[PDB]
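Undergrad: I am attaching a structure below and will ask some questions about it afterwards.
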Amino acid sequence: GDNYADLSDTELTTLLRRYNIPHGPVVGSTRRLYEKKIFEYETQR
Amino acid sequence: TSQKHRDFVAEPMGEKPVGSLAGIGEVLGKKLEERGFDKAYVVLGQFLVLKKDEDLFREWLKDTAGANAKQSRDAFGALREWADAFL
Amino acid sequence: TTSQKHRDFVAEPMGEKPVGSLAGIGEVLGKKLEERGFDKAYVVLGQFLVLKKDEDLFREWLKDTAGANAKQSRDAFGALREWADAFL
Amino acid sequence: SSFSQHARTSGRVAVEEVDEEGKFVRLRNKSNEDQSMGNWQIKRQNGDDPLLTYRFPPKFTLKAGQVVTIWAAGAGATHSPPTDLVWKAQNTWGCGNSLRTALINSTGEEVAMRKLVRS
C-alpha cells in the first residue's frame, strides 16, 4: 500500500541520514513523524 | 511568562497530569490522554527522544493532538526549562 | 547486590552523561545504542518514559533494538527506574 | 527579580534561599524530625566555573523546622553554630547567570537542589 509505512525502522533511519534530515532515534512514538518528514522531503525532490 | 509555566518549571513534575504542562489546554490535554500521553512525564519522554529539538517536538505535538502555535511554543518552552533545571 | 556504576548513576541527575554511563550498558551494547541514535543517557530515559516506565516493554525494546541480554536490560531498567523515583 | 528559581527537595532538608550576590546559602529542615547532616556537602556550580564544595562538620544536626545559613567569608557575618556558619576560606559563593546549589548527603547522593537562572 504505502511505501512509507512499510519501511523498517532501520531503513527509515538510513533515509533520514541519506537526506540529511535532522532526527533523533526511530521508536514507536516517532515512527509516524519521521515517515512524514521523508514523505515531505521526497515531495520537494 | 505565565503562572502555569512558572508552577511547572519550579519543581519536579513526578506524576502530574498532562494538563499541568504550560500550553496544554482542555481539548489538547484530552487528545494527548487518548493517545496515551496522560502524564506530563510521558510528554517529557517524547521531548527527550526527539533530542529536545524544538521543530520536531512542536510538529509532533501539532500532528498528534492538534496543538496550535502558542500551545506548542509554551509546552516546548516549559519542558526545555524544566529539563535544564532537573535533568 | 548493586554495582558502582549503578550507584553512581542514581546518585545524581544524569545531565548529559553518555549512554555508556547507565548501569547495564556495556561496551558492545552502548556502541549499538549510539549507532541507533541513543548517544546520551537521557535519550534512553526518554524511551523509558514514553513506555510509561513499563518493565516488560522497556526490556523487550532494549533486547530487540540493540541486542541487550537479560542481565543488561535488568540493570538498565532498574537504574532508570530508581533515578526517576529520585529525580523526576 | 531577573532570576527564576527551580528547586527539588527529596528528603527532610531543602535549599531554602540562595543569595544572588553570593553572600550566603540557607538550608531549612522543612520536616518535623531532626536531621543528621554530619559530613554532608553543599556543591555550588556557577556557570562554567570550577565547582565549589563546602563540607559540614563530621557531626551536625539540623533540628526540626530550623535553619542553618552558610556565609561566604566576605559577607561579614558572625560565626555562631548551629544557625550561622562562616566559610572562612572562601570569599563568595559566586555570581553569574546560572547558580546551582546542591545538598549532598554523607553517602554521596544529591538530596536537594536550588537553581537560579537569569534571562
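Chain B uses Swiss-Prot numbers throughout; the residues present, in order, are 3-89.
Cβ coordinates come from backbone N, Cα and C, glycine included.
Below, the features straight out of Swiss-Prot:
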- B:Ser4 to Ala: Delayed phosphorylation with a 10-fold decrease in the initial phosphorylation rate. 71% loss of binding to lamin A (MUTAGEN)
- B:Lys6 to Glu: Complete loss of dsDNA and LEMD3/MAN1 binding (MUTAGEN)
- B:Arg8 to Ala: Enhances histone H1/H3 binding (MUTAGEN)
- B:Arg8 to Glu: Complete loss of LEMD3/MAN1 binding (MUTAGEN)
- B:20-35: domain 'HhH' (DOMAIN)
- B:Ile26 to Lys: Fails to promote HIV-1 genome integration (MUTAGEN)
- B:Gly27 to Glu: Fails to bind dsDNA (MUTAGEN)
- B:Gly27 to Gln: Reduces binding to dsDNA (MUTAGEN)
- B:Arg37 to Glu: Reduces LEMD3/MAN1 binding (MUTAGEN)
- B:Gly47 to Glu: Abolishes homodimerization, preventing ability to cross-bridge DNA. Abolished ability to mediate nuclear membrane reformation at the end of mitosis. Abolished ability to outcompete CGAS for DNA-binding, leading to innate immune activation. Complete loss of EMD, histone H1/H3 and LEMD3/MAN1 binding (MUTAGEN)
- B:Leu50 to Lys: Fails to promote HIV-1 genome integration (MUTAGEN)
- B:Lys53 to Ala: No effect on LEMD3/MAN1 binding. Enhances histone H1/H3 binding (MUTAGEN)
- B:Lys54 to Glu: Reduces binding to dsDNA (MUTAGEN)
- B:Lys64 to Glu: Enhances histone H1/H3 binding (MUTAGEN)
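On this model, are these features tucked inside or out on the surface, and what's nearby?
TA: Taking a C-beta cut-off of under 8 Å and a sequence gap of six or more, B:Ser4 (mutagenesis position) has these contacts in its own chain: B:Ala24, B:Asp76.
In the three-state DSSP assignment, the secondary structure recorded for B:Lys6 (mutagenesis position) is helix.
Within the same chain, no residue at least 6 positions away from B:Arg8 (mutagenesis position) has a Cβ under 8 Å from its Cβ.
Residues of the domain 'HhH' (B:20-35) grouped by DSSP class, helix first, strand second and coil last, total 11 helix, 0 strand, 5 coil.
Of all Cβ atoms in the protein chains displayed, 28 besides its own lie within 10 Å of the Cβ of B:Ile26 (mutagenesis position).
Around B:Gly27 (mutagenesis position), taking its Cβ as the centre, 14 other Cβ atoms fall within 10 Å, counting all chains.
When secondary structure is read from DSSP and collapsed to three states, B:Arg37 (mutagenesis position) falls in the coil class. A C-beta separation below 8 Å, combined with a sequence spacing of at least six in one chain, links B:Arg37 (mutagenesis position) to B:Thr66, B:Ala67.
In the three-state DSSP scheme, B:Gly47 (mutagenesis position) is classed as helix. Neighbour density for B:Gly47 (mutagenesis position): within 10 A of its CB lie 24 other CB atoms from the protein chains shown.
In sequence order, B:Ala85 are the residues of the chain that are 6 or more apart from B:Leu50 (mutagenesis position) and have a CB within less than 8 Å of its CB.
In the three-state DSSP scheme, B:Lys53 (mutagenesis position) falls into the coil class.
For B:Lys54 (mutagenesis position), applying a Cβ distance below 8 Å and a minimum sequence separation of six or more within one chain yields B:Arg82, B:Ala85.
Sequence-distant neighbours of B:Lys64 (mutagenesis position) (same chain, 6+ apart, CB under 8 A from its CB) are B:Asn70, B:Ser74.
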Undergrad: From the mutagenesis positions B:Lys6, B:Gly47, B:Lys53, pick the residue whose C-alpha lies nearest to the C-alpha of B:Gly27 (mutagenesis position).
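TA: In terms of Cα distance, B:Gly27 (mutagenesis position) lies closest to B:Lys6.
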Undergrad: Comparing the mutagenesis positions B:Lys6, B:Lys53, which residue's C-beta has the most other C-beta atoms within 10 angstroms in this structure?
TA: B:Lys53
Undergrad: Compared by Cα position, which of the mutagenesis positions B:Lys6, B:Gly47, B:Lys53 is the closest one to B:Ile26 (mutagenesis position)?
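TA: When the Cα distances are compared, B:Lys6 comes out closest.
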Undergrad: Go through the mutagenesis positions B:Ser4, B:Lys6, B:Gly47, B:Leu50, B:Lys53 for me and flag any whose C-beta is under 8 angstroms from a C-beta on chain C.
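TA: Qualifying residues, whose Cβ lies under 8 Å from chain C: B:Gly47, B:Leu50, B:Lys53.
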Undergrad: With DSSP assignments reduced to helix, strand and coil, which class does B:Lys64 (mutagenesis position) get?
TA: helix
Undergrad: Just the number: how many Å between the Cα atoms of B:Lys53 (mutagenesis position) and B:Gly47 (mutagenesis position)?
TA: 10
Undergrad: Take the C-alpha atoms of B:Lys6 (mutagenesis position) and B:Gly47 (mutagenesis position) and report the distance between them in angstrom, rounded.
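TA: Just about 20 Å between their Cα atoms.
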